[PDB]
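S.K.: First the structure, then my questions, so here it is.
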Amino acid sequence: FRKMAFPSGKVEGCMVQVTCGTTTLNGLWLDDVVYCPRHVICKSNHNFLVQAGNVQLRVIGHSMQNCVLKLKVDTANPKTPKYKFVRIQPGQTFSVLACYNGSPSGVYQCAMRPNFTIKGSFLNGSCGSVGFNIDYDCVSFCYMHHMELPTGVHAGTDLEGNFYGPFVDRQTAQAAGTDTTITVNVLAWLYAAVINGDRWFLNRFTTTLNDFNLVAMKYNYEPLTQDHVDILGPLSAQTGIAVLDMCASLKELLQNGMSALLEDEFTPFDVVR
Amino acid sequence: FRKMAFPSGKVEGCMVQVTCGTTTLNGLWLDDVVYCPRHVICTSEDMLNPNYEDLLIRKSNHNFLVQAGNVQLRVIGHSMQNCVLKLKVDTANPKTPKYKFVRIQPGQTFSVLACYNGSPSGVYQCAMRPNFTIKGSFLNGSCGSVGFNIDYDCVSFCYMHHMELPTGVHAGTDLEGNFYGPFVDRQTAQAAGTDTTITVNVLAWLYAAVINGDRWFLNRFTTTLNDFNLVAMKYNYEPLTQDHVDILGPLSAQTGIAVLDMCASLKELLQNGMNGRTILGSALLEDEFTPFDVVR
Ligand SMILES: CC(C)=CC[C@@H](O)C1=CC(=O)c2c(O)ccc(O)c2C1=O
C-alpha cells in the first residue's frame, strides 16, 4: 500500500503570488478572485501585487472574510476548474499542493489530525498553499495553510477563512493540543491489510465498544463512535470480519507490537477506492 | 519531513487511453507520438510466449484506438522500440511540456502518476529499489502509468509501468522500452531479487535529521568503510561505496559530521533500534530520500 495524493493539475493552474509591501505568499485564483491569508497586510487595490506567472494582475477590489483576504482582479482565471468550498472534520484526508512564492513545488496526502493540525512539511514560503479533494473532476478546496506551530506541525483555515482548531493568526504562543491517533483510520487500514493478503493479526476474539475505548484512550487513541462502526460496515461485509473483532485485533495489537507501524492517514472511504 | 511527489499537471496533460482489440492500457502522448507498453497487442493466449514482432506485423494503424478524453486520435504510423509501442498520430499534443527521456539507477527517486483507462488517479513518490523494482500502489489497470521528475519546468520521464510481480512489487522500463532489472514482458515465473535498504539514502536522511533538530542517534565512534559494510550487509543494507561517500560530502560539510561518523551512528541504530523514539517523523529508517533531495 502507498498513500497517493490526488493529481494536482487542476489546482496548479490556480496558484498565484500575492505580495503586499515586504511580504509575499501564495494565493488561489478562481474566476476573478484571488484568495489568500489576510496576514499579507501585516489599503486600496493598488498596493496588492498579484502575479500569475509572468503576467501581473490588477487588483480592482479587496474584501476580507474571516482570516482570508479576497482580492478581486481584472481577469477571470481561464484555468478555473469546477470547484466547491467545503470544510472537513478531523480524521478526514486531503492532498496539499505546497507552493513557494506562487510556484507549485510538490504535492502530498494529509489527514486533518484530531487536534486540528496537519503534519505537513513545508517549504520556507508555503503560506496560502491549499488542501483539496477531487471527485469526478470537481475540486473540493478544504484547507488554506497559514502557520507552522512551534512543534513542527501546521495550522490553517477553510477557504471561507475559518480556522481549524483553537488558533489565531497573531504571533502569540499557541501550541497544538495532545494529538491522538485516528482510530477509525487504523481500522480501515487493517481491513485493507486483510482485503489484501495480511491476516496474521486476526484473532478469534471480539470486544465491546466501551471495553475497547478504555483500552484505546490509554495509548492515546480516539474513542470509537457507533457511527464510526457504521461507516466501517461496508468493509466488514467485504471481508467477513465484524468491526468489534477487528477491534480485538487492534486492542491486542496495542499491547504486543509485532509497514511496521499502524497507519492512521487512510480513511475508510480511501480504502474502498 | 513529508515525502512530496512532483506536481503532476504537466504529465496529466499527456495521458491517453490506448486500446487494441480487448486490451486497454495507458499511453503517453508527447508531440505526435503515443508511447505505451507493447503488451497492448497481446491476447488471452499470447501472454505466456508472445511473439511481438509477429503480432505487430499483423497490425494496421486503424486497429489502435487512442483516446484523449473525448477525442479519438488517428494513428498514422506504428513501430516497436524494445518493449514500448510508439504510435504516430495526426495531432501534436498541444499540452506537451518541455520533456526528455532519461534512464535512472537503483536508489534514485521519482514520482509516479498512476492512471486507469487513461485517467490520472493519484500521484506518489517513489524509489527504484536495488533489485530494480518499485513498491507502487496500483489500481487494476495502471499499466502504462509513467514515472518522472520535474526540474525547472522540464519533465524527465524515466519509468513506464508494465507488470506486477508475484511478490506484490512492480516492474517497468524506461521510455526507450528497456526494462529495469532482469525482467521480460512475459507471463513466466520471474521473481524479484532480494531487496535491500538503500544505505546512501538512509545516511542522507540522517544528515537531514541533524540539519533539523535531532542529534539523539549520534555517538562517539567512527568506523572504516569496510568495517561498516561488513556490519550493514548483515542487515540487508546495500554496501556503501567511495562514490556514495563522495556524494554525501556536501551534507558532511554543512553539518561538520564526517561521513564515516554518520556511518558509525547508523551501525549503532541498526544494533539498537529506535527505543520508541523518532528521528524526523518516523519510527522507521527512511531510505527514499536521496542526497540530491535532502539539499533541496
Ligand atoms: C509479468 C507477469 C509475471 C504476469 C503478467 C504478464 O502477463 C503481463 C505483462 C505485461 O507486460 C503487462 C502489461 O504491460 C500491462 C498489463 C498487464 O496485465 C501485463 C501483464 O499482465
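Swiss-Prot numbering applies to chain A: residues 3266-3307, 3324-3539, 3547-3561, in that order.
Looks like X-ray crystallography, 2.5 Å, at least that's what the header says.
Yeah, the Cβs are placed from backbone N, Cα and C, and that goes for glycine too.
Here's the feature list from Swiss-Prot:
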- A:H3304: active site, for 3CL-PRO activity (ACT_SITE)
- A:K3353 to R: In strain: Beta/B.1.351 (VARIANT)
- A:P3395 to H: In strain: Omicron/BA.1, Omicron/BA.2, Omicron/BA.2.12.1, Omicron/BA.2.75, Omicron/BA.4, Omicron/BA.5, Omicron/BQ.1.1, Omicron/XBB.1.5, Omicron/EG.5.1 (VARIANT)
- A:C3408: active site, nucleophile (ACT_SITE)
- A:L3468 to V: In strain: Zeta/P.2 (VARIANT)
S.K.: Just to be sure I understand the packing, how many Cβ atoms besides its own are within 10 Å of the Cβ of A:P3395 (variant position)?
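M.R.: Result for A:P3395 (variant position): 21 neighbouring Cβ atoms inside 10 Å.
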S.K.: Just give me the nearest neighbour of A:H3304 (active site, for 3CL-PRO activity) among the recorded positions A:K3353, A:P3395, A:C3408, A:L3468, Cα to Cα.
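M.R.: Closest by Cα distance to A:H3304 (active site, for 3CL-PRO activity) among the recorded positions A:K3353, A:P3395, A:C3408, A:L3468: A:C3408.
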S.K.: Using the alpha carbons only, what distance in Å do you get between A:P3395 (variant position) and A:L3468 (variant position) once rounded?
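M.R.: Rounded to a whole number, the Cα-Cα distance is 16 Å.
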S.K.: Over a break of 7 residues, report the distance between the Cα atoms of A:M3539 and A:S3547 in whole Å.
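M.R.: Unmodelled segment endpoints: Cα atoms separated by 11 Å.
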S.K.: If you draw a 10 Å sphere on the Cβ of A:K3353 (variant position), how many other Cβ atoms land inside?
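M.R.: There are 17 of them.
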S.K.: Under a three-state reduction of DSSP output, how is A:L3468 (variant position) classified: helix, strand, or coil?
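M.R.: For A:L3468 (variant position) - judged by DSSP and reduced to three states - the answer is helix.
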S.K.: Suppose we draw a 10 Å sphere around the Cβ of A:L3468 (variant position). How many other Cβ atoms does it contain, all chains included?
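M.R.: The answer is 28.
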S.K.: What whole-number Å value do you get for the CA-CA distance of A:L3468 (variant position) and the residue listed as 'active site, nucleophile'?
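M.R.: Counting only the Cα atoms, the answer is 33 Å.
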S.K.: Helix, strand or coil by DSSP: which one applies to A:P3395 (variant position)?
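M.R.: The residue in question, A:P3395 (variant position), is coil (DSSP, three-state).
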S.K.: Between A:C3408 (active site, nucleophile) and A:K3353 (variant position), how far is it from one CA atom to the other, in Å?
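M.R.: Spelling it out, the Cα of A:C3408 (active site, nucleophile) and the Cα of A:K3353 (variant position) are 19 Å apart.
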S.K.: Taking A:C3307 and A:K3324 as the last and first modelled residues around a gap of 16, how many Å apart are their Cα atoms?
M.R.: 11
S.K.: Per DSSP, A:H3304 (active site, for 3CL-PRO activity) is which: helix, strand or coil?
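M.R.: Its secondary structure by DSSP: helix.
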